[PDB]
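Student: This structure is in structure tokens; I'll ask about it shortly.
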Amino acid sequence: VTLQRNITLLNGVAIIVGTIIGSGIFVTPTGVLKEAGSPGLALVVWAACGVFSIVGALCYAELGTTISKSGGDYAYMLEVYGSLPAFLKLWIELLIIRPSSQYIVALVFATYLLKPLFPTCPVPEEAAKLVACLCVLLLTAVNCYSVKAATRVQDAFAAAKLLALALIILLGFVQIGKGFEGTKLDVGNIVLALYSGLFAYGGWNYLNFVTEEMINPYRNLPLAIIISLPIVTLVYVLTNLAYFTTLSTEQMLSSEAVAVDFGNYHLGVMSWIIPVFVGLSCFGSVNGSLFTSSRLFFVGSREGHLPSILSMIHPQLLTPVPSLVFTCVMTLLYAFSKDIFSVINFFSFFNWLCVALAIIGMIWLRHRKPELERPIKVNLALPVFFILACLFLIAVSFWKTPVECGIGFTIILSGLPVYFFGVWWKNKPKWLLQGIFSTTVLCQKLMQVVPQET
Amino acid sequence: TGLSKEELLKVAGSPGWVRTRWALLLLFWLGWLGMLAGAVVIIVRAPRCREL
Ligand SMILES: CC(C)CCC[C@@H](C)[C@H]1CC[C@H]2[C@@H]3CC=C4C[C@@H](O)CC[C@]4(C)[C@H]3CC[C@]12C
Ligand SMILES: CC(C)CCC[C@@H](C)[C@H]1CC[C@H]2[C@@H]3CC=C4C[C@@H](O)CC[C@]4(C)[C@H]3CC[C@]12C
Ligand SMILES: N[C@]1(C(=O)O)C[C@@H]2CC[C@H]1C2
């Protein structure tokens, strides 16, 4: 009954390049430039975030081939920090990180897909919410019917967005063939350039949620990482180079949608292709996140942190139906948010703190338990550099934003009530246990799902 | 902490549950087609953009 391994190297590369390339290179090129002030520093933070991602991702290839459980960051945290730290990690991802980031790339899909019906005015907000929801629902249904559907969908749209980024880079090369740094340099401000840039690289850790579903993890996990992130970094610096050949700083700082202005300038009567490809680029990422998000919660239920129905599988299709239906519904609740793009600050803070704790754990476990196998081992310097870097980024951004970060810690600490109630302190009237069981078997009867075995 | 595969197929294969599960599947899928019809209506009813 347990999930079949069927992710190849190519479908794992499609998961990473598909899920990273995403929205950030279309919706956020303005975001770094507004903090970095000039193309010479802006195009540099695009490379710097690439490097920090590459060394962090290789660090995840060591950690992943070491421990080889699925559930990624959460699993690797449980093997080092134990039950409560791992639960708080997962509770942040259950409530905010994987719901909000999915609804963020879904709103961008809806907005840029509809944009050629409404050039030079706002797209109707309620239609942009419905088409964001239609995307999440249809990709939940595809991801429930077959992993050989959802991986082919990932391949399809990972190809599509790289063709689109090739057009954008090519039109950049055409322009510079046809034929500077006034900078607001401040350590208290360049950090928000970096936090803007890294959001566009977020996803190098996503293949670590499907290690128990790849056909040969000890080869294909570390190979898919190191094939993927150099491609992403190259595509991103060349794409920014293209935007800065076409547009002035004042245009990019004041325009709502940089790829649309780029399209308008280069393609005229044919300009609608660029909006549609930004759409198709987001759609691929909603899939890659529903894929890897459902597997995280499935692992969190298997290892006893999350209610039992989420661990179950539909035996005729071998898809984790209750987990997909939950991560879907949890994403659609973000439709009741007005200024949802605000949550990218909370996303940026919460994510690299969890990766920091994971890589602190990578060093700690290699010293504390040296007998565990290391099918790839790279260095002891890359972990140390990544830890001091991410802890700098966290400490400095916290220091500049105590009012926002303070309320942020209440999201973290909201887990302790639920942890004690469900996991550990375990209030247990026998009527409550009879109700939880009755509710679970009712959900089994609806979805036709059976628990995971051996 | 629930039914095994054996215990599930001995209950949830009943024609009442099969018809219920068919109903939920088609209810969802007509609901999604309805939500797309709703979006296509809003996109037609919305004030079209000023020309330049
Ligand atoms: C969930 C996935 C498939 C996306 C759904 C998006 C839907 C709502 C979009 C995609 C393409 C859109 C259509 C594209 C072109 C036109 C012609 C125009 O004169 C009226 C609107 C109309 C008819 C649009 C209606 C809305 C539409 C059907
Ligand atoms: C079509 C049905 C079966 C999908 C299953 C989920 C249903 C129950 C609910 C969950 C959350 C809901 C969405 C939540 C918020 C909004 C924003 C509002 O401005 C338009 C409707 C819309 C977009 C809702 C549509 C229906 C919805 C998707
Ligand atoms: N790389 C992302 C993108 O689409 O740009 C940002 C969020 C993390 C994975 C996706 C969603």
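The residue numbers of chain A are those assigned by Swiss-Prot, with the residues present covering 44-222, 233-507 sequentially.
If you check the header, you will see the structure was determined by electron microscopy, 3.8 Å.
Using the three backbone atoms N, Cα and C, a Cβ is placed for every residue, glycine included.
As a published mutagenesis entry, A:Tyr117 to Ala appears in Swiss-Prot alongside the note: Strongly decreased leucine transport activity. One mutagenesis experiment catalogued in Swiss-Prot, A:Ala246 to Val, is accompanied by this note: Nearly abolishes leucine transport activity. Here the residue is the original one, while Swiss-Prot reports the published mutagenesis A:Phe252 to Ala with the comment Nearly abolishes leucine transport activity. Among the sequence features in Swiss-Prot, the mutagenesis site A:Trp257 to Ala is noted as follows: Nearly abolishes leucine transport activity. As a published mutagenesis entry, A:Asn258 to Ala appears in Swiss-Prot alongside the note: Decreased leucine transport activity. One entry in Swiss-Prot concerns the mutagenesis experiment A:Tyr259 to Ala. Its note says: Strongly decreased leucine transport activity. One entry in Swiss-Prot concerns the mutagenesis experiment A:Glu303 to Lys. Its note says: Decreased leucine transport activity.
Tell me what's around each of these sites.
Tutor: DSSP classifies A:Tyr117 (mutagenesis position) as helix under the three-state reduction. Sequence-distant neighbours of A:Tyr117 (mutagenesis position) (same chain, 6+ apart, CB under 8 A from its CB) are A:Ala129, A:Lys132, A:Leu133, A:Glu136, A:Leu349, A:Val352, A:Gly353.
DSSP gives A:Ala246 (mutagenesis position) a helix state.
Within the same chain, residues at least 6 positions away in sequence whose Cβ sits under 8 Å from that of A:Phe252 (mutagenesis position) are A:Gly67, A:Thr71, A:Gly74, A:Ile397, A:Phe400, A:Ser401. According to its DSSP assignment, A:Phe252 (mutagenesis position) is helical.
According to DSSP, A:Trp257 (mutagenesis position) sits in a coil region rather than a helix or strand.
Taking Cβ-Cβ distances under 8 Å and a sequence separation of 6 or more, the neighbours of A:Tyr259 (mutagenesis position) in its chain are A:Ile58, A:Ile59, A:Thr62, A:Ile63, A:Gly115, A:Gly341, A:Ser342, A:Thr345.
Neighbours of A:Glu303 (mutagenesis position), defined as other CB atoms within 10 A of its CB across all chains, total 8.
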Student: Tell me the coarse DSSP state (helix, strand, coil) of A:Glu303 (mutagenesis position).
Tutor: helix
Student: What is the total of other Cβ atoms whose distance to the Cβ of A:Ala246 (mutagenesis position) is within 10 Å?
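Tutor: If we count other Cβ atoms within 10 Å of A:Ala246 (mutagenesis position), we arrive at 24.
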Student: What is the separation, in Å, between the Cα atoms of A:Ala246 (mutagenesis position) and A:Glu303 (mutagenesis position)?
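Tutor: Rounded to a whole number, the Cα-Cα distance is 17 Å.
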Student: Around the Cβ of A:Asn258 (mutagenesis position), how many other Cβ atoms lie within 10 Å? Please give the count over every shown protein chain.
Tutor: 24
